Amino acid sequence: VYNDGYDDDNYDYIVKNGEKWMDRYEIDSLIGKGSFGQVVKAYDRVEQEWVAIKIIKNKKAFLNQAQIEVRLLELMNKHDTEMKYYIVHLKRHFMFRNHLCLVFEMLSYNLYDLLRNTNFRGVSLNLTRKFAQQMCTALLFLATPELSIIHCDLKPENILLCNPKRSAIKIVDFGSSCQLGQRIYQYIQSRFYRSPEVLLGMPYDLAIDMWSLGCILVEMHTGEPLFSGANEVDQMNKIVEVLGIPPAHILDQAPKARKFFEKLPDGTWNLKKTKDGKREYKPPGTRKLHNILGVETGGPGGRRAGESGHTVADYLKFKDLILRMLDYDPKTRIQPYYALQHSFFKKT
Ligand SMILES: Brc1cnc2[nH]nnc2c1
Ligand SMILES: Brc1cnc2[nH]nnc2c1
Ligand SMILES: [Cl-]
Ligand SMILES: [Cl-]
Ligand SMILES: [Cl-]
């Protein structure tokens, strides 16, 4: 009784392996899932190649958001004719059985799959550097004035390997992306990767992606999310454990500062007071990235002790870049052009 029997109760297309669409696509299987709908692997008979097909939910709000996604993908792909800025390619789109379907090149698995494959030991610092450099080049591309595109949902799951053994990547899922000055949501980004200005209800720009990236890079090396909040209050407190209380010039303009913080008569800010007898977080800024990363103790959890490509100097450079990506102030947070110039990327 949903979509004349083609949909489940959650607006998704009921995927059947081997179904052929439009005398062109043979549906192999489901390969991904999301809030947007589903992704399937299919073979395009006409072009005689494998593709991934993202099936948007048969639901107006989701259709209308995916129309924005289509426009940003076609816009990016036309400024990336050489396909060298690490953004997935929208081959074409169509309506089928009342689902917007977007056809992409077939890609390998994502960076989360890669971490899980190491049993969350984390990938090497050399491989992290390759990912960071590609990622920064991609954000530089997004920042070109004709695009000014904010991805808004960078996470390990939305960065895909081109090929499962090689290190080339592409960013996918511009399903919540917007352009500078075309911002339409306040609840954005995945929580672990969510920036302070978004937690604070403040206006945001492309710099929220660089925040997400700094979280991602740490997690790729340690194996675990840097700020693993269960809800927004716990997310902001986890950030404060590592970075301290946010500067007053930020909190004074934050419409949601009172959700997490409290201003004292002298105008300084602290965390909201907790119920008497309840200790739950480390005191502000005492959980140091220096120790999260194991800079002088053999890498995260000491697991890198004795390996090449993991020197103390290597780690200090890494930490510095990460901390610059995690600047509380969006206006001084490091920007893609300067991140590429960081000493973490030199040499070899
Ligand atoms: Br290829 C590919 C795979 N997964 C995606 N999610 N959103 N866009 C995507 C493109
Ligand atoms: Br803020 C901040 C957080 N963690 C650190 N580790 N080493 N220096 C640091 C500065
Ligand atoms: Cl999702
Ligand atoms: Cl290596
Ligand atoms: Cl924690």
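Chain A is numbered as in Swiss-Prot; the shown residues are, in order, 135-482.
Here the Cβ of each residue, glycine as well, is placed from N, Cα and C on the backbone.
The domain 'Protein kinase' annotation in Swiss-Prot covers 159-479.
Sequence-distant neighbours of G171 (ATP binding site) (same chain, 6+ apart, CB under 8 A from its CB) are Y145, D146, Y147, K188, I189, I190, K191, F196, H233. Annotated ATP binding site per Swiss-Prot: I165, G166, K167, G168, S169, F170, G171, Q172, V173, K188, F238, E239, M240, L241, in sequence order, evidence recorded as a curator's inference.
Record note (Swiss-Prot), mutagenesis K188 to R: Abolished protein kinase activity. The unchanged residue is displayed.
On its own chain, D287 (active site, proton acceptor) has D307, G309, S310, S311, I322, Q323, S324, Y327, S346 as residues at least 6 apart in sequence with a Cβ closer than 8 Å to its own Cβ. Residues or ranges marked as active site, proton acceptor in Swiss-Prot (evidence: a curator's inference): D287.
The number of other Cβ atoms within 10 Å of the Cβ belonging to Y321 (mutagenesis position), over all protein chains shown, comes to 10. According to Swiss-Prot, the mutagenesis experiment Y321 to F carries the following note: Mildly reduces kinase activity. Does not abolish autophosphorylation on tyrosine residues.
In this structure the residues listed as binding ATP are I165, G166, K167, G168, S169, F170, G171, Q172, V173, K188, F238, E239, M240, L241; their two most distant Cα atoms lie 21 Å apart. In the vicinity of ligand 3, defined as a Cβ distance under 6 Å, none of the recorded positions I165, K167, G171, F238, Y321 are placed.
Annotation: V173 carries the greatest number of neighbouring Cβ atoms among the binding-site residues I165, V173, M240 [cut-off 10 Å, Cβ to Cβ]. Cα spacing between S169 (ATP binding site) and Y321 (mutagenesis position): 14 Å, rounded to the nearest whole number.
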